[PDB]
Structures are given as structure tokens and as C-alpha cells.
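Novice: Please read through the structure below; I'll follow up with questions.
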Amino acid sequence: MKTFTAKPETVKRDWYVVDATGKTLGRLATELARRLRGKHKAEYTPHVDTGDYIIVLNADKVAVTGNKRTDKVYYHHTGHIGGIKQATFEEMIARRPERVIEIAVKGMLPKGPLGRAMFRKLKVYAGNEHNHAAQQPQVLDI
Amino acid sequence: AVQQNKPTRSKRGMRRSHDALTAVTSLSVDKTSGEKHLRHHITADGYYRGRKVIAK
Amino acid sequence: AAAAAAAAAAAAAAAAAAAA
Amino acid sequence: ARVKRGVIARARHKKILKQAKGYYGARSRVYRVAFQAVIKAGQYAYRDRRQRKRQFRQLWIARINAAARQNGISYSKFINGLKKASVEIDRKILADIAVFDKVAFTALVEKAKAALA
Amino acid sequence: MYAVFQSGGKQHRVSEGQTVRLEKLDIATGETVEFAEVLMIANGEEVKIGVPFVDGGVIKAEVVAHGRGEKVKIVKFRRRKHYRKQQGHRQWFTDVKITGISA
Amino acid sequence: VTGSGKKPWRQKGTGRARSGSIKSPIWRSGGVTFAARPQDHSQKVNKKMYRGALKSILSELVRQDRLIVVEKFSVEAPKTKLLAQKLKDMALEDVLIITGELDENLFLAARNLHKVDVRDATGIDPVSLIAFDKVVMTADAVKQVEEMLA
Amino acid sequence: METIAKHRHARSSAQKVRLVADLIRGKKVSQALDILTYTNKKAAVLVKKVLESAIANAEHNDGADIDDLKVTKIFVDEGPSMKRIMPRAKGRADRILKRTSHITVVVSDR
RNA sequence: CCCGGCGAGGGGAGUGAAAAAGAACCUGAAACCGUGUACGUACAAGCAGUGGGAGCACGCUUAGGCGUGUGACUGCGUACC
RNA sequence: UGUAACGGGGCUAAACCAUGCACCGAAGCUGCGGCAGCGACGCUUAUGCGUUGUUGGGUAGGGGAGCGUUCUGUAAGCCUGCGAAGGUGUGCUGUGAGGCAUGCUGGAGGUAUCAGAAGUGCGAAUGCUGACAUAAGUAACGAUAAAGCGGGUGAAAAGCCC
């Protein structure tokens, strides 16, 4: 009847490192969200923090196929006037490749606080270099 | 205008956050007047740095 | 400790109908 | 034979208000808006009373899923293995026993992978 | 320390020597009632079974009283109507103390 | 009401109250919509229910042996210390002292002590039998009690 | 010591008297008396009189020191409101209150 | 008697069985408004509660993993007539 | 008004069609514990019981059962100053209305049980009265005929007296 529960001292947070080259857009993000949600590990449940750090490599070589290299719309609106700020996969890569992963995870994570804690766990970089190897990411490129 | 709706108690104490008098640490001492006086003004016996201004 | 208080009943209307 | 309406007013109120504590602002203070509150309160209790056995029957399923995933098979394939095993269904709540002993859970897994097979 | 068994409207794991308060079944205060519908053994020695039932073991336990439930207030209410019903329910309970897995 | 019809608004134009009156019953003055007055509270009850009662009630004291026929319980003089001993010596209290017979010193003396009141055979009713449990009557009283009732 | 202090029927705007409890809440005596007399408000010289009287009982009524008195609790409670009327205008009058307080100083031990 | 303006008012001191019985005086609720203590709360949107539920203070749960108070977070949930 | 003619992310199969298998999913259905209504069957007598069937979403509406409050009767009876009612907290309890026990306050009356009668139960009527909020320390402080100084008194003077 009565259960184990999570506590943020009874979940040991972990460093993982995930590919991006052979990986494919939104199908990399479901791997992020998956891990984030704590259904890759022993737990109680998502209902408190279940995040656990995880790091993409590039964000430039994530495949978007031919027909969304063509145009995948991304919308944004600034709440002013006529508004509207529009970018494509492409214009994003111009302008911080990182964003094609931040927007992906955002709408695959609920509301504010626990997605916003669970933004902090995921890191986003452009280029496959490591730059934080010192807090021992352990392989999970797979 | 004429308001609508009843503000909550919270919303009162929230405005009254900013309401209060500045604690100047009013009392102060000169070596010309050891009195316990408000600085940059009268000591209550006319002095300011010494020198009686008062005749009343 | 005297008290005197009445009630009021006079109009606050002055404004005129819309679209007859 | 004038009846003064007991003290029965703010005595039957006195119940509600004491069972209506803990509430931010006038939600508890005011008798009107601590009665249309008390209604809604009970309504939810009664609502969620059944939602208990939903939200747990999500919580369980979730975690049985993760467990088995890491090991071998999927959720679908698993559960249909406690089934195919017979009296050892083990419920869904108590299908999870992996919290303090993963290998306790893992035995069912392996046993069930062969029942399926 | 697991071995689940039919407790009727529920089933329950074994906690060994530690009291459990469960849904009322039957039996007057005092007296032992045994659950030989035990259908898993894995008491930390990792003695798995997968088959229907455990033949030859019981889960023994002593009833240290039974009693009524506790009240929670049942309103069935429909707004815009004229309808409320208030209703009290408090259940009943069997307690076990547990002494089982005895061969 | 001691009020009047004076109207505390001059129709709509203002919204202090929809009431036209200070002779309303919902007012501070009040009025009350179904105000008390003279009302009847007397019931018929047949003469054969009346007798009917005092016959079942009679024949209930008998089954509960508490009906006492003792004679010459009349008192010689106003002095209630004689009407004390009359009950006491026969180990009675809570009495009616009910007889059709006429002794006025007996009616007078019965008035003091509120565990006994003046009762007569011809004056007979239920409630008085029922409360004042011992029931005291002369041989003559019963003989008359028959014709009066049944 | 422990002594209370009330000036009941203080005519004074009560939201304003609340402001000046805070001003010297728990900051010893013998400088908390000085501040009031050299700051703003005539609420200052109304709670001031209550203050030096609380002290004076903490003297004479047991005590002998202002050296070991801290103004532990100081509040002010809403006092009886003085009902009046305002001819507001255009045949409308309103009960207009001369709002009031019970100035309460409570000095204790330091 | 004391503070204060031979103030008001209050505090003491006695009166009294009681003065939270002190004259606005019986008992003095409730709304309303404070003060203290414990706990919570300053990146998070919505009938503000409810189910789950972490952490914390208390009663230690006075051996026991519990109760009381609170409720981060999270699943629900559009007031009443 | 801004994607807003996939819920959204996102997706090139996670789409779409066909087939098949598995699982999820409700207050449904089943399990378990417990309740009540009617019908029936046995036991059995105002009787009431057990057994069993089945039923129990519910406004308008009809019927059927009760609680409580104030009073009168049962009451110079009972309870109570070794502390009633009411107020204010808790535990226990009942299907519920509620009740019961009890701590604190309080300083006196209150009333088992059963029955009788009602000004008999309140959130709503721009209800009514009374109390106190709210906007708020906001608006305004009643003339655009300006006051300023120095004395005086008094505890305190911009406004008063001179």
C-alpha cells in the first residue's frame, strides 16, 4: 500500500553525455526528456525533481532531413505591436545553434518550475568539444 | 473612476511596506555640545556647533 | 455623546438615455 | 411562543469554520465564502477519492515500465507475463517491489521473459 | 522480505513481525488467521517462484483488535440545481501483526 | 401596527430598498405575518372516549395494584397535620383523595401540599389519576363512580 | 519589569500609530524616546507620552533602572470609533468616523 | 502614590470574593484589526482548494520508522444562488 | 491582436491504409468490506429475524422516515456553586441533521425520558436593523482678499492676545 517516495537526497544526480551527430531532431529530444523525467532509472515518480544532468554534443549536426532543412518554421512573438520573429533551422544555426534543442525540450516538458529545474540539468553547446569534463560525464552517447 | 471589487488584506500591507519613517539615528554628540540632540539643527539650548542662537 | 444621523434618498441621476 | 433560532446559527457555522482552517485569506474567515468553499472542498475530496486509484495506476505503471525497460522487455510485453504466469499477477502496486531490491523485481522479469517465450 | 498473498480486496507483501492494518475481512478480536493464498516467496535469500501459489507455506498473523474506520465527509453536489446529499462513511479494519512464513 | 404607509422611497430613482412601506413585517418595527392572537385549542372528544379512558385507566391501576379504597378519610377540623397522618399511617403519599362525598375541611386542607389537590368523583379526569399515583376512594365513592362513568 | 501602558481614547489616525510602533520596536530605551522627539509626526509625541509613563512605572512600581529595560512589545489597538456625520453634499450625508486608538506600550526586561 | 498639561487617560496602591466587576462597568461571541511564536513564502500565472507529497517545528512517535501543525513540489480542479 | 484551419512540441513515419497481436484506459464491469429499499423463500409473531433475488444518478414532484431548537406537561422530580447555561478549544460517536464526554472561560440557573404545541432551523429577497470593513491614509480640507516678524501667556504658539 504505502510506498517509497523520492527526496532530492535519495536521488543521486548523475552526469551523462549524449551524441548529436547520428541523432535526429526531436528524436534526440525525446531521449533528453526521457532521462529528465527519470524513466531511464530507478525511482518513485516525476512529481518532484528527477532530472539528472545530461549534455548534448553538437547542435549543428543534428539531422533535420531535406524537407525541413528546406524550412522548419519556428515562431516567436514579442508581445509588441505587429510583432513576430520568425526563424528557420538554418537561421538558428546562424544565430546560436543551441536554440534548436532548447525549444525542442521546452514543449516536451510541462509548465514552469520542474521543466525549468529540468532545463538546468540539460546543457546545450554547439560543437562536440567538452568544456566541463571535470564533473565526470560518463558515457551514454548511445 | 469608481473601483469594482474588494481588495484583500494582503494588498493593504503590500502598500504599507513602503510606509514608515526614516530612522535617522537622531541622537548624536558634539564636543561643543555633549547633548543628546538631533544633528544639523538646534540642541535645545541654541547650539549647532556651540553658539547660542536662541534668546527665547 | 449626542447622535444624529438621517438617511438619504435623493437622486444621483443627471445622465440621459441611450438610443431612443 | 417566540423562538430565538437557538444559538443554532453560529454553532452549525462553528463546525464548518473549524474544518475549514488552513486556508489563505477570507476563504476560511467568512461564513458565506467558506461554505461555497466547503462544498467545493468536499466535492474534490469525493472527486479525487477515485482519482487516487487513477494517479497511482499511472504512477505504478510508469515505474514498472522504467524498471523492465532497463532490464529486458517493454511494459506491454511484461504484464502479459505475470498473466501468462498465473497466480503471481502480483498486482501493479506490488508488481513494484524494485524500490529496495531491484533483483526482487528482476526475477519476475526474467521468469516472465520465458513465459512470453 | 517479500511474498505477496491474497488479502481479499487487497493483496499485501510481507514485512515480517510488523503490524499491518488493512481492509476488514472477518474473525473476532484476538485469534490467528492465516493466509495460505501466499503466491510469491523472496524473503531476501532471493528464492524466486513464478508459479501459481506457494503450496506448503502460510502467512500467520495475530489479530490485535479490529475496529471501525474514520470519517470523511461525502458530499455529492451539483451546482445550479437544488441538490446536495451529505453522507458519512467510515469503514472497518482487520489488523495483523504477522508471524508467518513458518514451515 | 401603530405605523403608517409613509414610503421610504419615491419609487426608482434610488436604490435604497424596493419596499414601499415601514409597516412591512420585515422592518425594525416588524409586524409578523401570522401573528398570534386568540386561537381555539379546545377539542371535542366523545363522551364515550371520555368514559372510555376512565375505565381503561381504572382497569390499569387495578393491574398495577395502586388503587386503594379506604373509608372515612374525612377530616374533623382544618389542621393539615391530621390530613398528614391520614395518608402516612396507611403509608401513602402522592394522592388525589378523590371522593364524591362532601367534607369541606377535606377540600381546604388538601390545598396545602402540592402532592395532592382537591378532587371529586364528579369532577373526575385522566391526568389527575395518572399523576398522583396512589388513588384513594371510599366504598360510597366507587358506587357513584360507576353510574357517572359506566 | 513587565509593565503595560495604555492611553485609551487617543484621537489619532490608527494606520499612522501602527507605523511608529515599528519605528522603535525592541531597540532598548533611552534613545527610543529621543528618536520620536526629533522625527516626524505628532503621533510621535502621543506614543511618546505613553512610553515615558511605562518607563516611569518600571521605575516607581519596582525598578530603579532605565539601564535594563527594552521596549519589548509595543502595538496600539484600534480604539472606539467616534461616530459623526458629514454633510457630503446634494442631500446625502454619511457617518464619518473620527478614528481612534488605544496606544499600548509594554516595556519589560532588557 | 506616580507619569502627564493642578490634564485626559493610564499604571500602581488599596476597596472588594471577584476591577478581564472601574463606571463606554453583567456574560461578553462574531465580523473586523493587531502583537507574539512556530512553520512557509521574493522565477513564478489562473475559484487558491483538493489528492499525492518532500522538508521543517512541536507532542518524542516517552524504543519503534507515528500523531499534531505547516505545507515546497506535483496530479487534479472554471465560485454560489 | 500572434503560430492559431495537427492541442502543443515535434515528427518523414510517431503519417496514411490493411491486417494481426499486446497493453493502457471509467465512478462501467469484477473482487472484497459495509449500508439501505422493496420482493420473495424459510424461521417466525404488532413481532422481528436470517436467507435470497434485485435495486439504490436524480430536478420539478409525490410518498416515507427522523434530528434539533423554544415552550407546557411528566417536575419543591432530577442535575448544579466541590461550578448550570452560554462562550471558547479538543476527543469520541452517529447515515445525517447532530449528539455525547471533556479542558479553558463563566457565575448562575438548566433540564434525562416520553408526549403535546410552535414566531421551529437562513447566504442569498438592490432584504431590514445594527456593528465594522473596503476604496485609503487616497480625495478633499469651502474662495487667486497674500501675510510676516517680535513679544505675552501657557506644558505645548504658523493660526490666539498684544
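All residue numbers given for chain F refer to Swiss-Prot; the residues shown span 52-201 in order.
Cβ atoms here come from the backbone N, Cα and C positions, even for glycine.
So Swiss-Prot says this about it:
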type	residues	note
VARIANT	F:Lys63 to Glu	In strain: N282; confers erythromycin resistance. Ribosomes bind erythromycin poorly and have reduced peptidyltransferase activity. 50S subunits assemble normally, even in the presence of drug, but assembly is cold-sensitive at 20 degrees Celsius
MUTAGEN	F:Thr131 to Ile	Does not regulate the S10 operon; assembles into ribosomes in vivo
MUTAGEN	F:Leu134 to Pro	Does not regulate the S10 operon in vivo
MUTAGEN	F:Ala160 to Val	Does not regulate the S10 operon; assembles into ribosomes in vivo
MUTAGEN	F:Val167 to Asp	Does not regulate the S10 operon in vivo
Novice: Once near-sequence residues are set aside, which residues in the chain of F:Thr131 (mutagenesis position), 6 or more away, have Cβ atoms under 8 Å from its Cβ?
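Specialist: Result: F:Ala160, F:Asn163, F:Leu164.
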Novice: Reduce the DSSP letter at F:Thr131 (mutagenesis position) to three states and note it down.
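Specialist: DSSP call for F:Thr131 (mutagenesis position): coil, neither helix nor strand.
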Novice: Under DSSP, is F:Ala160 (mutagenesis position) part of a helix or a strand, or is it coil?
Specialist: helix
Novice: List every residue in the same chain as F:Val167 (mutagenesis position), at least 6 positions away in sequence, whose Cβ is under 8 Å from its Cβ.
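Specialist: For F:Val167 (mutagenesis position), the qualifying residues are F:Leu138, F:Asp145, F:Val146, F:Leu147, F:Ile148, F:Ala161, F:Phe183.
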